[PDB]
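Below is one structure, written out as structure tokens; the observations come after it.
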Amino acid sequence: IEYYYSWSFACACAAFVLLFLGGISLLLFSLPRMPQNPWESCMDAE
Amino acid sequence: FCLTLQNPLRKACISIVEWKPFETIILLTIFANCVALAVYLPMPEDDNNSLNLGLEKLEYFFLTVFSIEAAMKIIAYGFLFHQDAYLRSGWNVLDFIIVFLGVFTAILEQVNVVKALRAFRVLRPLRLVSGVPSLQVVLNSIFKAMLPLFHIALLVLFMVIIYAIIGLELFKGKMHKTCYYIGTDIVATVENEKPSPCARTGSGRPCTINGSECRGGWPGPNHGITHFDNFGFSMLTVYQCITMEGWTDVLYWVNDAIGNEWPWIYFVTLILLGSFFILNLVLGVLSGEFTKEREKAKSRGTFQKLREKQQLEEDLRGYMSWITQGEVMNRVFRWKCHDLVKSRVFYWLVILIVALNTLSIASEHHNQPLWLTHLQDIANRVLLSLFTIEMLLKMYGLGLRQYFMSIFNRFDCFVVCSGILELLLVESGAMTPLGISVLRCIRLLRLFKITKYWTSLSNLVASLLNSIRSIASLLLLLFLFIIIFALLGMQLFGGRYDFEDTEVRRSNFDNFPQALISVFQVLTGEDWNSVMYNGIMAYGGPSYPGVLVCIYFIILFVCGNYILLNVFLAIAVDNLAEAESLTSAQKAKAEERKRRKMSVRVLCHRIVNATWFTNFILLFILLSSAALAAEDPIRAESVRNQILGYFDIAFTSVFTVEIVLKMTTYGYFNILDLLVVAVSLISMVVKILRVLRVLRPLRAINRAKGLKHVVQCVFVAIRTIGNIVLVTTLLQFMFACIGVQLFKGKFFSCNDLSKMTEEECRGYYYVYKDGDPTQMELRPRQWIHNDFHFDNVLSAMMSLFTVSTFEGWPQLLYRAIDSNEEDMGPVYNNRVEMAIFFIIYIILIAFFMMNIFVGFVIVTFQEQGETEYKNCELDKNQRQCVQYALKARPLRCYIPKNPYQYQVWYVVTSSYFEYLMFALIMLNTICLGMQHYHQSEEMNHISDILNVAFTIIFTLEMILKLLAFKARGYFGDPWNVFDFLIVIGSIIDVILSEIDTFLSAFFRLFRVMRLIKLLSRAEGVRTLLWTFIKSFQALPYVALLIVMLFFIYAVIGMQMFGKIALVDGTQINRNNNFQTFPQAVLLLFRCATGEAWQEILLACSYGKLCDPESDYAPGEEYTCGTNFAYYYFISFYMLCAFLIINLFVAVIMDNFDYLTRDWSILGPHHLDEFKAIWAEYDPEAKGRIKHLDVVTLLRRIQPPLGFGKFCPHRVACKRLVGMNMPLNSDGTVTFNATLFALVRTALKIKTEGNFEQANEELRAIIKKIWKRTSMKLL
Amino acid sequence: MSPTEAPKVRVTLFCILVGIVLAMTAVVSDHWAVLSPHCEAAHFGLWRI
Ligand SMILES: CCCCCCCCCCCCCCCCCC(=O)OC[C@H](COP(=O)([O-])OCC[N+](C)(C)C)OC(=O)CCCCCCCCCCCCCCCCC
Ligand SMILES: COc1ccc(CCN(C)CCC[C@@](C#N)(c2ccc(OC)c(OC)c2)C(C)C)cc1OC
Ligand SMILES: [Ca+2]
Ligand SMILES: [Ca+2]
């Protein structure tokens, strides 16, 4: 009695790492972004 | 002074009494009492020597002397309240407090016949501060610099709390099981191993000791002190980790119990985040504060105090050189020795015989040949008389008087006199086995003679003597702090480290000298947690009051280190300032003097040139660097190591293709592209080449332009450190020699400390487990040598580097204090005066280290702004306010329409809401830090009643917010998104905890993250946070250098030491090793943080037991180790340190605008609040607003930006029309240009006709306008 | 158009289109374990054994 995963653990451990990290990167790619100057503000005119 | 209405002068000539010596008699009295609190000897269990009694008797005298003066100052001054005038001063309050407290304790004691009230006497030294009116001022500047650290304090406090709670849940009660011998109640552990958690079935570690089983009634990892059972212990352990001392210990215990797959995240993040980040922020704010203070001095009057007197001294020596040659200017050979002394022959042949005496000292080692000893003494003999004659010929050849004149000459007198003084001394017969040595080293002093020819050294020395002269008053305070804590130590811990074990605790507070050393030790932070544990055990253990002693150590460390900060920062700031100031002054002195005497081939370039080619190649470096890191060290016969070898032969065909195509078009960085490609094809001494195969990640420094330019800058930082490094490396060497003269052949000892000779340590001896005269095992006796010693000059030096990194320096210190005679084992507490050597070295090194670090900073500054100039009509404060006024912009408030939605919007935006929510989040916090290990079942369910009820409340606030922002403006605020995230997760958590019991320790972490909302209101913390979090993004290449550092090293590391077996009790084990890539990187981080790296270095040396998996001729298991571990480790340490100081400087500088802002006058902090009032007049931006709301805008403004605390009828009515503004249609004046003349008024204020001249300047020194200034010109 | 039609946000959003189906590949296929007594070889999943 042993254990071995071949077809659908490493599938979901490639869909975990996809959805967990394609979500955090979409988050940082979707926000307004850091202003980088005093005039710039997060969430502003335009 | 005079009361002006007191009682008459029937006795009130007390104000006559107090003239000159009563201020000094009392001072020496407060000094003698200090000398008395220190000669005291704390004895355990109530014993007492007859001298302590004598001291208590003298105590009464001391008391009566401090108690009458506290009445003779409420006589002078005036009545109850005029004495209050005495009390008016803050210091008197302390004086009164002292004496009062004293007699109080005395009387109490008497009546009884309290052992605590005696701990308040260690306060009297403070009184030594009221006296010296200088110390007062320093104590003042220390409290003012600490005022702007409030925002960082909040942050650090909340960081510890958050981590503490996460720690709590995460590992609360998971460390109570340890390996036990079966049936017995004894802990099973190897030799140099610490008892650690264990686990029966699971990810944790299992029992490995024979006849050992996993039990579970264990108090904890450090005598039940380090764990996460409640909020208090959790908090303590977290702070301990944040200080960076013993953090890996905690990380390993959590692994050993939960599995190593996840607890690493928590810890690394902590050390990184908390520790390093916080350090940066604190170093930054302080630096800023110091700069402003210096600026306050230099612009007031302090530049001309140090320029004149440095010029009036160099004009004095020029005046006195015009005299001393006029006074000086019998036979012919006495003039031929005048020609020679100043020549260039004699300069190159004083360096000849000084180099023979440096070589001899270095030559001195333990067990040296007989011809060597002979030769050394021979040379010194062939030199004492050679030193006799030149001195003899010098003082008689050019005059007996002006020989006295030379600073250098005075020392040449001292050499031969004490050089020949030891000639008959060592011959007399006294000396002994320690003096005949201290004499020998002195010969080292002759190198100083060369200083005479070393002009640089002479000056840099005065430069160094100036900084140490200014911080003189700060330094005294540091010592005063140390003495006081040493005394408090003697009081809480003196005579209590009396546990019935055979374990020796060298760091205690038994007497004054020892207590001093322990305090210094806790101050360097080396092993401070271990020192604290002893103190805790001295009060019963980790229980209620018993633990409260740990507050002593916390305070000590923290505060003492704050004083250290001041010292170092002050030294740097004053020092850096002088260097910029006088080096530039000697530069304006420089060239003003030198002006006076003067007065088919194309498509392969297309592909190579093409941009896509690069993104196709820089992800073959991303694959080939994953193939170096996936290699298996121990087993070369693996299928993994074979099938990665085909990935070797894949890519190094392709970089060949890149190479040959590159020499189809073109005919230093490309000799590196040739080398990498050849190495693989050759590798398919082979062993040596393989290490040189990790160089591939270094071929990506040319492809990217960002990387190329920063290795250039780093290489330029190691060119402006010459005179200082020279002084420093001279220091290291000299101290190494002193060490060899003091501890040569004295770092040897026996297994059982009974045998003192090598002859004696033969045979076998008994060892006793837990000091049980009934439980003993047999062991062979062996004469061992300490790993770090002072046998030769290359050894003493390695020792000093480690003592300089503060890693394991107390061990060395104690071995030295125990040193006996050459070839003889230790004698407990033999010579405690060696501690002096150790402490002085540490101090001097700290000083010189700082200077070198600061100089590197100055070079970088020159690379940046220091080199640059901007002499246009607009200064610093104009560029950071006008360019902001050009590039500004509107906002988005979203005031919506209608009463039902608008009213809802109002409740939620009301202050009753802010405060309420805040209060609720505070309560939730308090309810989280309430969980502990082993609570009740009624406590168990109301925690699920509450966590579902808090979710409710929060999901009920979000609803309101959503209803009041149509979901368009709700998800518009970056904080609302965070709110949403928290809510959803918190709910899922509840539902989970539910579907669990109806029929994931990651969701219970959503409760804790709520605290981050608090950061939504704190505007100073948020602001500071953003400021720095914004710089770490402007400099992403330096961080890349660090990353690349760890990568190369990890790879080389694996290769070099990836086969050493993981044996317990050693430094290479299951928690620390080079077996896998991730593990190697963890090890290096551990090293960068300075956690016992020197012990690792030794663990990675030659004769190490090989992993069973690795192959080897039956009889070669012990051939695995490499003495290359010395170059690897030292080099990694240094390079690492270098890169780190280069990242802090970078960030700090790029942020100096906000740091040294002097928030008084102006910043963008006024320019922010303008728009946040303008947001109430703009829903969305649109540019302009009505003119009816313009006058109501100026009523909302702070008066340093707008108009006063006066009424706006006269100044604010007249100025708004008279100062310029653009005139468009009736209710249209723009955002973009109203803010201009509103800040053009407040500073940079101009006369009429030249309204084009402000617009003239706003195009040259400013960036291209972009066409927006055409309304900001008019 | 700047946060929704940039390519850097659509490379990521197409990447989620891969993980939306690979997590659907897992949630129907029951192949992520092998019972191996030695025949009683069983393949576990969520829904079928
Ligand atoms: C912005 C400013 C920048 C400042 C720059 C400063 C940064 C300095 C860098 C220091 C960071 C230190 C990181 C330490 C890493 C700790 C890892 C660890 O200890 O794990 C132990 C273990 C390793 O297992 P193991 O091999 O010990 O297993 C043996 C099992 N026992 C112990 C029972 C015998 O945990 C893991 O398995 C996690 C895997 C590690 C993955 C984490 C990434 C590490 C860094 C990259 C290497 C990973 C390769 C690529 C991964 C692909 C993506 C998943
Ligand atoms: C391996 O490289 C490093 C490892 C750790 C650290 C963190 C500590 N840093 C060296 C800063 C310590 C320096 C400093 C602080 N803070 C400090 C000096 C002496 C100290 O005790 C006497 C002290 O440690 C408590 C801190 C001074 C110079 C400001 C930095 C590193 O690079 C410098
Ligand atoms: Ca340390
Ligand atoms: Ca340490």
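One is the number of the first residue shown, and numbering goes on along the chain from there.
Header says: electron microscopy, 2.6 Å.
Heads up, the Cβ atoms here are built off N, Cα and C, so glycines get one too.
Annotated features in Swiss-Prot:
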type	residues	note
BINDING	B:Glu245, B:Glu526, B:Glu807	Ca(2+) binding site
MUTAGEN	B:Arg879 to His (Swiss-Prot position 1086)	Shifts the threshold potential to more negative values and lowers the concentration threshold for channel activation by caffeine
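Structure coloured by features recorded in Swiss-Prot.
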residue	record	DSSP class
B:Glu245	Ca(2+) binding site	coil
B:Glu526	Ca(2+) binding site	coil
B:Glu807	Ca(2+) binding site	coil
B:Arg879	mutagenesis position	helix
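Apart from B:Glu245, B:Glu526, B:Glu807, the residues listed for Ca(2+), the same chain places the Cβ atoms of B:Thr524, B:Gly525, B:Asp527, B:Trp528, B:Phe806, B:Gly808, B:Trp809, B:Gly1090, B:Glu1091, B:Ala1092 within 8 Å of the centroid of those Cβ atoms. In this structure, the CA atom of B:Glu245 (Ca(2+) binding site) is 44 Å away from the CA atom of B:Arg879 (mutagenesis position). B:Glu526 (Ca(2+) binding site) has a Cβ environment of 21 other Cβ atoms inside 10 Å. Neighbour density around each Cβ, counted as other Cβ atoms within 10 Å, peaks among the binding-site residues B:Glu245, B:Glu807 at B:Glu245.
For the pair B:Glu526 (Ca(2+) binding site) and B:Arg879 (mutagenesis position), the Cα-Cα distance reads 46 Å. In this structure, the CA atom of B:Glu807 (Ca(2+) binding site) is 47 Å away from the CA atom of B:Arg879 (mutagenesis position). Summarising the environment of B:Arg879 (mutagenesis position), the number of other Cβ atoms within 10 Å of its Cβ, over all protein chains shown, is 15. Ligand 3 lies within reach of B:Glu526 from the recorded positions B:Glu526, B:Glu807, B:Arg879, judged by a C-beta closer than 6 angstroms to any of its atoms.
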